[PDB]
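Enquirer: What follows is a structure written as structure tokens; I'll ask about it next.
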Amino acid sequence: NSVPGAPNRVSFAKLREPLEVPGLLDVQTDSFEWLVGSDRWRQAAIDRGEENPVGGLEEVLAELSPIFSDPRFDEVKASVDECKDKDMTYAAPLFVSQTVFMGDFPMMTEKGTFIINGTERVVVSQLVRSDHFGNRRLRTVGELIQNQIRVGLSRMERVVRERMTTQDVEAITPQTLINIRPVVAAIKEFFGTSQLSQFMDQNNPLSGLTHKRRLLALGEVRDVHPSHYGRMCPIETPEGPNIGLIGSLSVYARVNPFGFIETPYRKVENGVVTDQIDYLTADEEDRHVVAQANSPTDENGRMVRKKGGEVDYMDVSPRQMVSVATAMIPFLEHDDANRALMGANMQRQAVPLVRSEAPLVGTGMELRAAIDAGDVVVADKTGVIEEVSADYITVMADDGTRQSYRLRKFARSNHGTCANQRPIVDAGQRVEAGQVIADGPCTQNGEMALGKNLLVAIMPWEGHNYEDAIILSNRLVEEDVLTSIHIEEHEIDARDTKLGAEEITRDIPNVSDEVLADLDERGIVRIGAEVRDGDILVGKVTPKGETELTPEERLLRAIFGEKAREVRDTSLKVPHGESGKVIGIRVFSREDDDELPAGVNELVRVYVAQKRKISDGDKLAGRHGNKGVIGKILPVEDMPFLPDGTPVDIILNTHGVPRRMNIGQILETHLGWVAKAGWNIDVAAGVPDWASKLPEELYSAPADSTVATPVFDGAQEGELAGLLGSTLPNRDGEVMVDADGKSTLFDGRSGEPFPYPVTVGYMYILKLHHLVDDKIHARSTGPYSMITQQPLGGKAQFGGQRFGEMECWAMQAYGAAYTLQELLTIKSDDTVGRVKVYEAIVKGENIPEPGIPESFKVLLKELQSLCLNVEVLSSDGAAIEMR
Amino acid sequence: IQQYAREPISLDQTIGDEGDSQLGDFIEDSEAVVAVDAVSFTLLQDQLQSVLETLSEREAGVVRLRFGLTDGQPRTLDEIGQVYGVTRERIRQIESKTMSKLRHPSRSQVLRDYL
Amino acid sequence: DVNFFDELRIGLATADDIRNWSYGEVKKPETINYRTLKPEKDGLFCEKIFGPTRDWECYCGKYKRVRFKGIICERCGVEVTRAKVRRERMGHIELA
Amino acid sequence: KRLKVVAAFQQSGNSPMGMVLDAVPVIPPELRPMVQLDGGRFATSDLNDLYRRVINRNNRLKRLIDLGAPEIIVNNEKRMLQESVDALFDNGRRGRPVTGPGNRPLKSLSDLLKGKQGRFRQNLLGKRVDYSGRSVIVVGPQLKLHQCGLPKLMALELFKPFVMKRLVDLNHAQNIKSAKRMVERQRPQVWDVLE
DNA sequence: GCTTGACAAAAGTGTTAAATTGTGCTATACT
Ligand SMILES: C/C(=C\[C@H](C)CCCCC(=O)O)[C@@H]1O[C@@H]2C=C[C@@H]1OC(=O)\C=C/C=C\C=C\[C@H]1O[C@@H]3C[C@H]1O[C@@H](/C=C/C[C@H]1O[C@H](C[C@H](O)[C@H]1C)[C@@H](O)[C@@H](O)/C=C/CC/C=C/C2)[C@@H]3C
Ligand SMILES: [Zn+2]
């Protein structure tokens, strides 16, 4: 609604949305634009504000001068894509008698992010106090950046004071007195290492959107406050021991010039809602009594928050307190805050699917949230498309201008999630400004599509969907509905070393021609090649010192005439348990000038992609906090199927015990079937009493129609059952679901029907980042740490499991002294033990007696270093030492 | 010069989140023994012992001394010829024939796997 | 390395005890040469005291094979033994 | 209360002189290693910088003693030497702890000994072990109470040494090395050997 | 079956020329 190319999604809203959702990406842009002092901010502030606004840097010099004025900012060095490729920082140098260059100044992208050393970072706004809730200030990105500059400038003046005294007068200039090192090093020290500077969490467009807008609460204390209404979302916060500290901004929240959050309010006068929406900060909120969103307004015109308590001005709409992620949970008013918080967190944990299907039963934020995330292509100017190709799209605006958009194709995200843009328009299509041209990763036709719509049955199925487990139809594997691409990045470097310079070459010391069969002439894996666990990606060789080889090896050298090569082998193989195809290779050489850290000669990185079928063990979840692994996947044949023969996709047990409820899930399941089969109230002699509250538009709806039930203002119980009554039959006209949302399913194995009618429907489930391929670990032998000889998780893999202190307690409880000793010695710290055990295992001999764990030996050394003379006394052997 | 200027980092630092593990814990000890190799190496010594049996008594000793399999230190042709009391060229001739005998398929096919 | 010891006792380590433990006084606050990257002599990491870096290899190299063990190189002063001793041997510092 | 400390020295043989050190032991290098990190950078323990402060101040003291310097300078050095050994043993126990770049307190021998994740409590008690693995769990309603479902790949790498010997006893692979690659590449002939 | 004298390469060894490295020093007055 109100968007040009918005798809048709009917809404059950009984209240109009008076104010359009603000650009929910503004919290980051306004602060940085105020910082740099862009003309757009001056033009926007001057119109309705002070006529002499001062930019963040302009204000910093104003207070610092006299000891500097008129700072300059040249155009950006390289483009965002060019920065992420070359691993450089998206910055624009700034300048300031003697002219001075202060340093490369980082810049904020259109998505409200920064490129610091080739990575896309996001600065989190901090909420600090300027006691009471309203006393919170909330530093915006631009402001807390300026404060870091203050430290740089001030300590820069501390250096100039010392320099001018020792230096001869008139023999010094601003360039000689100014050592900007603490200034440039202050900003570089912020965007990196700083706790508020974070890598943008982007496995789905919503995750990155909520990463921005998210704020810190501290600069009891975790509990929500009445003031947080319409400002900070109380339903969104980490589950870990950080609850309350972290919170995402509300939908309509707007920040004032200082940083004090403002909330949209429509002042109510004489019992009639006034369209005048004004900013009322936390303090200004108590001045006028605030009315409740859901209010009985009859036709044209027509429980409130007290100044300091609970139960003048009217709310702009519901969900003011709710955030974007929270506002996307259908039937939010029914789920408990715990599951709602869980639901929001898991929504941003979804992964982009190859197909990306939009939710059949959704709310309202999908469209707005997608286009505002920045991961969807929007048309800047109304016009018509000139060319539509998988690579780019061009639009011939009526104005005559000519804009083009290059599409991200199989671009690896920050955590290996593939971001692929799809064009949704054709050649002759006439598109309006602000319309959607291409779909992002988790979007379809402009609205977020974080999951898929599946046929569900809520019956316990022979214990395979037990507790929180789930069973899926093999169709989800055959039809690639839950298949998601995952890209991995590997890197290797060739630099100068102590005794030689590394050389990445194809020739490997001891290898067969088959293992090198898939390498190119330089030694890097050829594009499009399939790589299994252990295969070589890049062949690197580094100098090895004095060989001093073993004679038993030299003899075979002469026998087979293989000259003992000069240096050692250092090839980059694929990590254990990984596999896929090679997408691209990036080679950065030294002969080719380029720009690599001192000593580095050549730098190449290989990108490997994987098409992950939805596998048993993966973690699925809905928008209501319900989560569970895939316990089994039956063939489509033996699966509870409707009378149509239409098998169900997933079988979910009744997780919600009484009181626990999880009611919201049941509602969208029924609506899911309604939206999938359409309906028709069959109005005869009026319309039923339940549809009276309904607006005309939802009376008749075809099959597969998408529905929107905004959080608090959504479909209601009565209206539901009515839609249950109306259900268009399938081919042949048989009915599959009754007014109770149940159906008689046939057990695909026995062939006999299930005695009782089972609840079936369509629920929107998500595929979460927790994946089996990434979490399965096994280790027989592997690398060991240097300091402590304990099994170390090699960077390839093979990391050993930790046998913590508590597990030892359980082992002692059983009385299994030998198993415990085995774990803490030959399986870990026994330098000569683990080798003789492996030896004994291969021969088939008895396992030898454990030795002394290296940890204990290190302990005695630590004691002696502390001047504690410890002696392991024998019963009759006096002193003893390890050695 | 820019390589010399770089200063070291602290192993006792905490790269893992919330002190989960210090940086030093992730350092491999590449010099540590490899169990599988110490066994293969032991099997290789045993397999060469048999191969040495096929050669002449003196011929097997020459191969040992030339590569130092017995005492761990190789010997030049003169030194090897000094223990057998012959010219250093004679030892060169004898050794070459040993290698030819060693490259025979019967004696050599078994050791290819040991690369 | 019998794995069966009856007792385990502590006690204040005297200056003599410390001197007896040590394999030589570390005289310099040096670690490794910034170029060769090898342990500096008389300082921390000094192979002459703590132990060699490579198995049965002295610092200079006049002794490299496993043939001779338990001896010390008359040039660099490094005992030819396993590199593990680098983890069992201690030094000491005589305080002024 | 004081008699306990006095009687302890009498009932034992420890000379109370041990409380004042004339020589300081130096921990082996491998326990305070300095290795070059992956990526060309160097890493080293804090003990090396703590020993350095001690050996530096100690040497400077010999210099001052031999230079016949005033007692203010010499005494100032002994005080500095005293504090360097204190930092080496239990840094921070007295006064502000010695901090390196970034203002972080250096890890002394005391901290190295103890700590939740330190070598005293659980780093010594709780250690990592070979022949292990993990993965997400799923219900196994058809299993017997004494049974468990193990992913083939996990059971393979877990029993790798075992299957290696079996498929060598059987004339599938001719030597150990031949059996290793046979398991690593997951040739279909091992599965029957695995069960 | 082994040795000879040629010849060469490789390994040393003594003699020198860079270069690397350690120490001393800088005088308005300065606490
Ligand atoms: C705990 C914390 C940050 C953690 C690293 C992540 C927050 C964990 C909460 C949770 O996800 O449940 C606090 O962060 C700031 C200052 C103090 C705290 O730092 C702390 O106490 C600890 C670390 C603070 C900054 C660390 C920066 C660098 O450490 C790594 C690299 C650098 O950035 C970090 C990236 C963080 C992005 C996270 O984003 C979240 C999901 C994942 O937890 C991460 C992808 C998204 O859900 C996103 O919407 C949530 C962002 C958290 C907003 C908090 C701002 C205050 C990454 C872990
Ligand atoms: Zn030597």
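Counting starts with 1 at the first residue shown.
If you check the header, you will see the structure was determined by X-ray crystallography, 2.9 Å.
Keep in mind that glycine also has a Cβ here, set from the backbone N, Cα and C atoms.
Under mutagenesis, Swiss-Prot gives A:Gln198 to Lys or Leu (Swiss-Prot position 429) with this note: Rifampicin (Rif) resistant. A:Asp201 to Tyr (Swiss-Prot position 432) appears in Swiss-Prot as a published mutagenesis result, with the remark: Rifampicin (Rif) resistant; RbpA no longer rescues transcription in the presence of Rif. Decreased affinity for Rif, no change in affinity for RbpA. In Swiss-Prot, the entry for mutagenesis A:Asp201 to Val (Swiss-Prot position 432) states: Rifampicin (Rif) resistant. The structure shown retains the original residue. Under its mutagenesis annotations, Swiss-Prot gives A:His211 to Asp, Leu, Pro, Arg or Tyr (Swiss-Prot position 442) the following note: Rifampicin (Rif) resistant.
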Enquirer: Which number gives the other C-beta atoms within 10 angstroms of the C-beta of A:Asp201 (mutagenesis position), all protein chains shown included?
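Expert: Within a 10 Å radius of the Cβ of A:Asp201 (mutagenesis position) lie 19 other Cβ atoms.
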Enquirer: Mind telling me which of the mutagenesis positions A:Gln198, A:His211 has the densest Cβ neighbourhood, counting other Cβ atoms within 10 Å?
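Expert: That would be A:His211, with the highest Cβ count within 10 Å.
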Enquirer: Can you grab the distance from A:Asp201 (mutagenesis position) over to A:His211 (mutagenesis position)? Cα atoms, rounded to a whole Å.
Expert: 6
Enquirer: Measuring Cα to Cα, how many angstrom lie between A:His211 (mutagenesis position) and A:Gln198 (mutagenesis position)?
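Expert: About 9 Å separate the Cα atoms of these two residues.
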Enquirer: Using DSSP and three states only, what is A:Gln198 (mutagenesis position)?
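Expert: In the DSSP reduction, A:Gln198 (mutagenesis position) maps to strand.
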